[PDB]
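So that we are looking at the same thing, I have put the structure below in structure tokens.
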Amino acid sequence: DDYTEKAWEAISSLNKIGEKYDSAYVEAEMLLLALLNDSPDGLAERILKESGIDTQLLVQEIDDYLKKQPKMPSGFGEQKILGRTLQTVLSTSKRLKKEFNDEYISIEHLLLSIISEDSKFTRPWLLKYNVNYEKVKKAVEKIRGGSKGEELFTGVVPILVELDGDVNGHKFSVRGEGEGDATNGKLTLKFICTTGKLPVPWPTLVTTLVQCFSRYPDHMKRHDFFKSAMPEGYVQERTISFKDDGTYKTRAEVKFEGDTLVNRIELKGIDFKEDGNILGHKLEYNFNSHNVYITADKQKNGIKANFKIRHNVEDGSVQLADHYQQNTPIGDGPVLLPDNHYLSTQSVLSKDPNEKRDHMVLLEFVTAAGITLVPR
């Protein structure tokens, strides 16, 4: 029991899988089956579909193969007998772990060893669908350098935002729809106030209304907490204190629902001045650019961020909105806890000439920076 937590769970499943197929022996392809039986976008499954493998097909054909194997009476002992290939798979996974300089043998090490050693089933199967050891190893190293969740953002992703707010007793809802393109750090959204007129300025809601669409450069992909928590998602909580005015508190969940990334928010604002800059709608319709400092919150397995938003006021002054933010993963899976870095944000606000409702069209561009280590 000196494997990764996920790896030993796969190994622990073998007897059960052996019993399912009435097998005396447990073999390499049963371990493969177990690795692919994680389910919620599991690592083994991600590695292989990143290699071009139809993992639904693979599973079905493992089942077929196993059902056709010669029947053997099982031994009296609870523990199934280790097959020759699986024995070699486990030995070579110790070599692979040492070659990655890792602490314990993980799913990646076991998967690579199966592909390397199983000449009976796995290796010839991949050859049929034109995939070899080195193609899979590169997929492993790619995911090693980031997270599984990162793969969910490689193309254009639909976005839904739903917010229910209550500011000084004025209740409103906002719905946003659009798409995100993390490859280019870009998002494009249109928001409407579904309940009527927005009782606060649109720019005060911009920060509340999906940092998983930030572009993290190659040298920083080990520091992208937001994508790593996907698809299960994260909780994002804020306090936003408007200087010499009221305060917002927000709680949101950011997560995939089907193939849509959803940001669902509750907002409560109190102590606002009825003719202050916010309730009096005295803020310009624009949004300045900010550098937001991100740090790992080790005890909560998340990140935190405090930052100062500057809103242009129509009298030529600046209205500060001081933000306090904490994020925590919804899932139980491993997440990336980042070195200190920052997100550089730039935002353009506009109107849709065809839209008659109270609305905001938003375009943002976000890139991560702040890490400059010795080139590797």
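Count begins at 1; order follows the chain as displayed.
Each residue, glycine too, has its Cβ placed from N, Cα and C.
Annotations for this protein, taken from Swiss-Prot, read as follows:
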- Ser289 to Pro (Swiss-Prot position 147): Increases fluorescence at warmer temperatures such as 37 degrees Celsius (MUTAGEN)
- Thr345 to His, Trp or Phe (Swiss-Prot position 203): Results in significantly red-shifted excitation and emission maxima (MUTAGEN)
- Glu364 to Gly (Swiss-Prot position 222): Suppresses the 399 nm excitation peak, leaving only the longer wavelength peak at 475 nm (MUTAGEN)
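Let's see these features in context: how buried, what's close, how far.
Following the DSSP three-state reduction, the secondary structure of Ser289 (mutagenesis position) is coil. Neighbour density for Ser289 (mutagenesis position): within 10 A of its CB lie 11 other CB atoms from the protein chains shown.
Cβ neighbours of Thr345 (mutagenesis position) (same chain, under 8 Å, six or more residues apart in sequence): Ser289, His290, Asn291, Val292, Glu364, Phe365, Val366. Mapped onto three states, the DSSP output places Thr345 (mutagenesis position) in strand.
Taken residue by residue with DSSP, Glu364 (mutagenesis position) is part of a strand.
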Around the C-beta of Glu364 (mutagenesis position), how many further C-beta atoms are within 10 angstroms, looking at every protein chain?
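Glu364 (mutagenesis position) is surrounded by 21 other Cβ atoms within 10 Å.
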